[PDB]
Structures are given as structure tokens and as C-alpha cells.
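Have a look at the structure below before the remarks.
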Amino acid sequence: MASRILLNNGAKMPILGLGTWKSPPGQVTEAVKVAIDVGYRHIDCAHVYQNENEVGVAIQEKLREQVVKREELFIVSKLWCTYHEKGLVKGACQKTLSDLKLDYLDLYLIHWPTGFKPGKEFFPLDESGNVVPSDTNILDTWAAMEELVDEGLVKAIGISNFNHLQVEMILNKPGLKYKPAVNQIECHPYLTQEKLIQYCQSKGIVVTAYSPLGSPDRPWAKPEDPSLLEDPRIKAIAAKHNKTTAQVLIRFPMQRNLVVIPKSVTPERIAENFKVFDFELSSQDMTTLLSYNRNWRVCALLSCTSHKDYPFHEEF
Ligand SMILES: NC(=O)c1ccc[n+]([C@@H]2O[C@H](COP(=O)([O-])OP(=O)(O)OC[C@H]3O[C@@H](n4cnc5c(N)ncnc54)[C@H](OP(=O)(O)O)[C@@H]3O)[C@@H](O)[C@H]2O)c1
Ligand SMILES: COc1ccc(-c2nc3ccc(F)cc3c3c(=O)n(CC(=O)O)c(C)nc23)cc1
């Protein structure tokens, strides 16, 4: 298993990264320090996670300790939905860079295709609980992202939570300057994404799988929801390999030529989750895990189902 995948800008992206959504600010600095100590070189960030300063502290410390140099790290962040207007994009990127204490990002993603009304609130609501959209569109936001590459703020740009038609809209954009390098999407045995992965990979777009463990800490979880980490069928595959269920769930997307970004703030789990380069899932294991698909999302952006750019009405 080579540890990096080649992107369209010529750069190599580590296939295993550390996720940081729901990593509380008071716990995430140590998590990122441990991750770097045990070998992670890719960190998945976002302004909306409200913890980029604390991520940046950890990175700074490890640079100053001589543990890693900047060129070996692969730092990803994402443009939040309230900043899709072309005149807001650069400032949003520069705020992430300032918080992270970096002079460039390796990859910057449009976090969701949906633009929201600009303002302080991340999910601005009217008086009936509907997300207030903005008058923004994918193509104009993409053009603003391209400017970030041309100014040296980011090495590559990509998208997240885009369906294949939304990806196609960018690919077919008149005067396209940069193709998306990555589409970061939810992917796990209950939502295997066969059609969207096939589409993206056929267009030379690398796919990153988010919520690979099923996001058991997501804030809207219901007790009756399916649970990957507790699935006895996956536990049995793990036992046969003398690995944990989480390790199987991380190895799975790696064998599909995906990047994967499991999140933890628990030092033992951070180290456990990286120890996935010493075993292989069999053809039968892969087939079996793919067979668990139920088209089941844990991140369905349910407050935005009437937005013009809501991504999940399309089959893929
Ligand atoms: N682009 C998007 O729209 C989007 C959406 C969702 C997620 N993401 C990215 O993807 C990352 C991963 O997804 P996620 O955070 O939703 O969830 P996840 O990585 O599927 O699961 C994280 C949860 O699993 C626990 N965990 C981690 N390792 C474990 C292990 N070895 N054994 C048992 N439990 C374990 C964590 O607990 P502790 O942390 O308490 O150890 C946490 O509760 C995010 O953090 C974010 O960076 C992006
Ligand atoms: C009812 O429909 C819903 C409910 C909740 C979320 C959600 N809310 C957030 C609120 C504040 C915040 F900082 C991040 C959120 C976030 C957030 O950061 N993520 C993670 C992501 O988008 O990467 C996700 C997936 N969702 C939220 C979204 C839609």
C-alpha cells in the first residue's frame, strides 16, 4: 500500500489523514501533536470546526521541535457555506491560514455546494428554521477558488459533498482554469458510493472518504441508527485479521484507492487508527463489506433540502 496518491497538480496526498470535526478546542492540540508523533502527515480541517487555531498550535510546536517540516505535511481546509460570494472567498481562506499559522494550504475545498446567507451565524435561520440561502452559484464560487491557486494561497482546490452533476458543471465550465483535485464525500460500508466513486475516478478526481467509522459522535444520532463500529459482522472480519473494527473500517477505503480521514482525540485510538499498513483485506472481505451498503447517510444536511444546490436529491 503506497502511502500517497498523485493529484492533478503533481502533488502527492497521504491516503490516511486525521479528521478534526467535533475535536473540542480544549482537546485537539494534543490530538494533533500525538498524530504527528505517530506518523500522520495529513490533517483535515475546516473553519466551521471552530478549532483551527488549536490545530495550528500543534503544527507550530511540531515544526519548532524538528519533528516534521512543512513540506511533509498535507493540510486541508474548507470554505464554509456563508462565504461563497466571490468577494468573501479570499478573506475566508486567509482567516483559516492565519488561524492555522500557515502560509499556504495543500488543498482547499468548497465544503458544501450550498451557499448560505453571509453573516456571523454558520447556519443562519429564518423564524421557521429554514436555512437562509445566498444568491451564489457553484461556477462563480469555483472561479473564486481558482484565484487562490493563482495567488499562491493554496496548492490545489477541490469540492466536498458534490453530486456527479455538480462535479460535471465544474468540469464543463467555460474557461475552467483548474479541475477539482479531490471530492470529499461520506463513505463507509453503509454508504459505499459505488457510482460517485466510479464517476470521480474516471475523471481523474481523487475521492476522500469522510465519516469512515460512521461518525458515532455526530450530534443528531438516534439510538436505533445503524452502528458500524458495533456491527458484529465487521467485528468478525476484524477478529480474523487480529485487528480492531475501526482498523478494518479504515483499511476498507484504502483498498478502493480512496483517501480516508478518521477522527479521534483519544491518543490510543489515534495511534490504533494509523496502524493499518500491516494487513490486507481479502477479496471476500472487500466484497462482503461492499455488500453492507444501505445507502444510509449520517451527514444528509437535512436543514437544506430545499436549497437549489442541495446535493442529495440526485441518485449520485
Ligand atoms: N466534508 C464534510 O462535509 C465532512 C463531513 C463529516 C466529516 N468530515 C471529516 O471527516 C472526519 C471523520 O468523520 P467524523 O468525524 O464524522 O467521524 P468518524 O471518523 O467516522 O468517527 C469519529 C468517532 O469515532 C471515534 N473513534 C475514533 N477512532 C476510534 C477507534 N479506533 N475505536 C473506537 N472509536 C473510535 C471517535 O471518538 P474519539 O474522538 O472520542 O476518540 C469519534 O467519536 C471529520 O472529523 C472531518 O474531518 C467532513
Ligand atoms: C438538521 O440538519 C443539520 C444539522 C446539523 C448540521 C451541522 N451543524 C453544525 C452547526 C455548527 C457547526 F459549527 C458545525 C455544524 C456541522 C458540521 O460541521 N458538519 C460537518 C461538516 O460539514 O464537515 C455537519 C455535517 N453538519 C453540521 C447540519 C445539518
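Determined via X-ray crystallography, 1.0 Å.
The backbone N, Cα and C atoms fix where each Cβ goes, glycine too.
Within the same chain, the residues at least 6 positions away from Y49 (mutagenesis position) whose Cβ sits under 8 Å from its Cβ are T20, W21, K22, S23, listed in sequence order. Per Swiss-Prot, active site, proton donor is recorded for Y49.
According to Swiss-Prot, the NADP(+) binding site annotation covers 10-19, 211-273. Counting only same-chain residues six or more apart in sequence, the Cβ atoms lying under 8 angstroms from the Cβ of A221 (NADP(+) binding site) belong to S215, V298.
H111 (mutagenesis position) carries neither a helix nor a strand DSSP state and counts as coil. Per Swiss-Prot, the feature substrate binding site maps to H111.
The annotation that Swiss-Prot gives for the mutagenesis experiment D44 to N reads: Reduced glyceraldehyde oxidoreductase activity. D44 (mutagenesis position) is surrounded by 27 other CB atoms, counting those within 10 A of its CB over all protein chains shown.
Secondary structure at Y49 (mutagenesis position), as computed by DSSP, is helix. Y49 to F appears in Swiss-Prot as a mutagenesis experiment; the accompanying note says: Complete loss of glyceraldehyde oxidoreductase activity.
Applying an 8 A CB threshold to same-chain residues 6+ apart, the list for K78 (mutagenesis position) reads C45, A46, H47, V48, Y108, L109, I110, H111, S160. Among the sequence features in Swiss-Prot, the mutagenesis site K78 to M is noted as follows: Reduced glyceraldehyde oxidoreductase activity.
Quoted from Swiss-Prot, the note on mutagenesis experiment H111 to N is: Reduced glyceraldehyde oxidoreductase activity.
On the backbone, the CA of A271 (NADP(+) binding site) and the CA of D44 (mutagenesis position) stand 17 Å apart. Highest Cβ count within 10 Å among the binding-site residues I261, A271: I261. Residue density at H111 (mutagenesis position): 20 other Cβ atoms are found within 10 A of its Cβ, drawing on all protein chains shown. Annotated pair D231 (NADP(+) binding site) and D44 (mutagenesis position), C-alpha to C-alpha distance, rounded: 26 Å. When the recorded positions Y49, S211, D231, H241, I261, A271 are checked against ligand 1, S211, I261 have a Cβ within less than 6 Å of one of its atoms.
Ranked by how many other Cβ atoms sit within 10 Å of their Cβ, the binding-site residues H241, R251 place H241 at the bottom. Classification of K78 (mutagenesis position) by DSSP places it within a strand.
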